[PDB]
Amino acid sequence: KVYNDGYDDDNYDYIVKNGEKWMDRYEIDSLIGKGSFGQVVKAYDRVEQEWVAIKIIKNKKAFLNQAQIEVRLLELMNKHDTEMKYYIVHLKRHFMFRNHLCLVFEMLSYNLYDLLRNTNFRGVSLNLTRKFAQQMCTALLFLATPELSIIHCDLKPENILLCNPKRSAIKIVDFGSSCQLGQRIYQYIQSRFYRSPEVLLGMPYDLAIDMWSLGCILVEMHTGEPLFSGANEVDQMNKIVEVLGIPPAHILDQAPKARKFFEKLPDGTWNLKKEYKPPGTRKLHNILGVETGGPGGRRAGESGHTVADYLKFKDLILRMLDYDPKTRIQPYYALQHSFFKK
Ligand SMILES: O=C(O)c1nc2ccc(I)cc2c2[nH]c3c(Br)cccc3c12
């Protein structure tokens, strides 16, 4: 009947009211987003004389505590990027209001999946894909600095926002499921399409899981479609295998969940358990259309999409999709790659 003295709905969300004044400071304009965490409103900060986005977390302990983790990591990150040059969303401040934790951010636009929808799911250009890749690798370089050692753990197009819908600048959002290297706790992490092999296999993980996700995201940004669109974990692993082959034996031999997906033969080698293309026969070369006009053949006769350009992009992506987290390309080297030599 009554939720939070009438301030909340039955979903634990604050009932947003256009034009409401909070704390003699914020005038709420409109709802501009929402998700599992709660809501995002556009509000005018009368004290700083600027528009802000306020992420209003649900009035429910599990959501509150997820956002408290997020606040701590944002404060740590922001503290070491006062010029806001490393592509992480800027948290201005936070407060508790009517039993909701509220995170005040810079205003941003919509996400890279919304951008893909805007392309009619045909993909952005290789030149725009490169700009997103360069910013993302710079962000991952910053997260890898020892004082941070932050693993985002949920990179996907939906967690990368445009600053402005007509420009290429981005910020990464949603650190609610993130952790630090010294303090890994979760076994179940990453959204499925973007989930690394080491997580699927139940193995130890580190910051390299985010580079795996990035490789997946960048292919999808150019083709319009997820690279590995599994319906469940077994399907996810099988779709990875179609492109990249059976994982190395030295990895499977140490994987707690190897036998969820694979079986070990008398000769010591591994094969899939028994609808899929044979291992490694769904070539990234063809998914990208390296020699055949890009995805769908649609980049034939366009500038900025040469065979040479595509071969550099393919090479970088295959390094991001190394099965071995020890040898998978790291942010510093990703940034030195020939794909960014223009
Ligand atoms: O802060 C975020 O996790 C965040 N997640 C969102 C999820 C769905 C949608 I729909 C919008 C989101 C979002 N939008 C934001 C803006 Br605009 C500025 C700063 C942070 C965020 C943020």
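Residue numbering for chain A follows Swiss-Prot, covering 134-407, 414-481 in order.
Just so you know, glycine gets a Cβ as well, placed from its N, Cα and C.
Here Swiss-Prot flags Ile165, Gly166, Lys167, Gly168, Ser169, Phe170, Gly171, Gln172, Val173, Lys188, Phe238, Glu239, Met240, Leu241 as ATP binding site. In the three-state DSSP classification, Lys167 (ATP binding site) falls within a strand. Listed in sequence order, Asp146, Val173 are the same-chain residues six or more apart from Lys167 (ATP binding site) with CB atoms under 8 A from its CB.
One mutagenesis experiment named in Swiss-Prot is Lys188 to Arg, and its note says Abolished protein kinase activity. Following the DSSP three-state reduction, the secondary structure of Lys188 (mutagenesis position) is strand. Its Cβ placed at the centre, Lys188 (mutagenesis position) has 26 other Cβ atoms within 10 Å.
DSSP classifies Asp287 (active site, proton acceptor) as coil under the three-state reduction. If you look up Swiss-Prot, you'll see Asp287 marked as active site, proton acceptor, on the strength of a curator's inference.
For the published mutagenesis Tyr321 to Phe, Swiss-Prot gives the following note: Mildly reduces kinase activity. Does not abolish autophosphorylation on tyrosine residues. In the three-state DSSP assignment, the secondary structure recorded for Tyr321 (mutagenesis position) is coil. Sequence-distant contacts of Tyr321 (mutagenesis position), defined by Cβ-Cβ distance under 8 angstroms and a gap of at least six in the same chain, do not exist.
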**OP:** May I ask which of the recorded positions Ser169, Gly171, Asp287 have a CB within less than 6 Å of any atom of ligand 1, listed in sequence order?
**Re:** none
Original post:
Could you tell me the C-alpha distance between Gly171 (ATP binding site) and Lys188 (mutagenesis position) in angstrom, no decimals?
Top reply: 7
**OP:** Return the whole-number Å distance between the Cα positions of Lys407 and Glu414, the residues flanking a gap of 6 unmodelled residues.
**Re:** 9
Subject >> DSSP three-state assignment for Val173 (ATP binding site) >> reply: strand
